[PDB]
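See structure below.
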Amino acid sequence: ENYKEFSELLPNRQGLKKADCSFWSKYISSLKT
Amino acid sequence: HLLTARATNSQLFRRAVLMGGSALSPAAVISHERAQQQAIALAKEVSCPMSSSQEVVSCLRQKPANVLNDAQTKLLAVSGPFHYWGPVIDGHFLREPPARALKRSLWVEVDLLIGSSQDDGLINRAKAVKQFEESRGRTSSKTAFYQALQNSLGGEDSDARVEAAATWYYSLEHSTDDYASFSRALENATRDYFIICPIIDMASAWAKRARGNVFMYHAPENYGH
Ligand SMILES: *[C@@H]1O[C@H](CO)[C@@H](O[C@@H]2O[C@H](CO)[C@@H](O[C@@H]3O[C@H](CO[C@H]4O[C@H](CO)[C@@H](O)[C@H](O)[C@@H]4O)[C@@H](O)[C@H](O[C@H]4O[C@H](CO)[C@@H](O)[C@H](O[C@H]5O[C@H](CO)[C@@H](O)[C@H](O)[C@@H]5O)[C@@H]4O)[C@@H]3O)[C@H](O)[C@H]2NC(C)=O)[C@H](O)[C@H]1NC(C)=O
């Protein structure tokens, strides 16, 4: 799940908002159903 | 003993050093229905003639202690923390459930030194039960224990939504194909539910009504010994 970061050095990262999107995708969708 | 009100002249102690437990744990006080179910289940395993309460207690009072210990260990091996053997209401020594009883705020200068350890898992509390069960070799019945523990995570009465929230927050997706990470997550959930957080809540509820000093510690996990 690699993504570029538009910083001064332009580095590479792997997780974008993993906790927040795991909340908004796994938990709260099951709670919605 | 901290919860129970007493005449001030006959106060049995002055301070309290509780290392790794609290009255505000959900498994601290057992309701009447669960206790009677435990008694009749132990009656069924010992094969007492279950007719009345006096009859079953009279049958149970004559059995040897080794047989009763073996039967209670066999039943407790596949039972949740809410199905343990604990204190009941009794109406005389205790009056009300512990959270309500803590709000009287009548104690007379009782200090408190309370704390925990990072390796005080509730699964780790049942090592001897596991060793006895593996000594008999009863199919290595640990998935029943883990299922009952996961159901016990859902409050007193097993409710679906608290179970879903608990399985989300800690990473115990029900992947029993690898028991290492799931078992560690189950220890994590039971330790944070039954041990750490009631200790913190009791320390808060004792320090808030300022009539005694409260000190709290926490021991990190010690590898070895
Ligand atoms: C049961 O309970 C146990 C506690 O008794 C848990 O053990 C502990 O779990 C926590 C979970 O958060 C661990 O905390 C992490 O510690 C890392 C320390 O760095 C190094 O150590 C790790 C090994 O212990 C190693 O895997 C790491 O990769 C690292 O080499 C922190 O880095 C880590 O930070 C997280 O949160 C930060 C919040 O801002 C975030 O910045 C971090 O960034 C990383 O990920 C983001 C994406 O989110 C990327 O963009 C970054 O590039 C970077 O890769 C990261 O998200 C976190 O705080 C703790 O180490 C662990 N052990 C101990 C001894 O405390 C168990 O996990 C519990 N569960 C089970 C099943 O047992």
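Using Swiss-Prot numbers, chain B covers 2395-2619, in order.
Structure method, as recorded: electron microscopy, 3.2 Å.
Placement of Cβ uses the backbone N, Cα and C atoms for every residue, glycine included.
So that you can see what the record holds, here are the features copied from Swiss-Prot:
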{"type": "MUTAGEN", "residues": "B:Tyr2540 to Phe", "note": "Severe loss of thyroxine (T4) production; when associated with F-149 or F-234, and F-108 and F-2766. Abolishes thyroxine (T4) production; when associated with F-108, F-149, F-234 and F-2766"}
{"type": "MUTAGEN", "residues": "B:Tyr2573 to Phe", "note": "Abolishes thyroxine (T4) production; when associated with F-24, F-1310 and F-2766"}
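The least crowded of the mutagenesis positions B:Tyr2540, B:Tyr2573, judged by other CB atoms within 10 A of its own CB, is B:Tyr2573.
In this structure, the CA atom of B:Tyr2540 (mutagenesis position) is 10 Å away from the CA atom of B:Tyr2573 (mutagenesis position).
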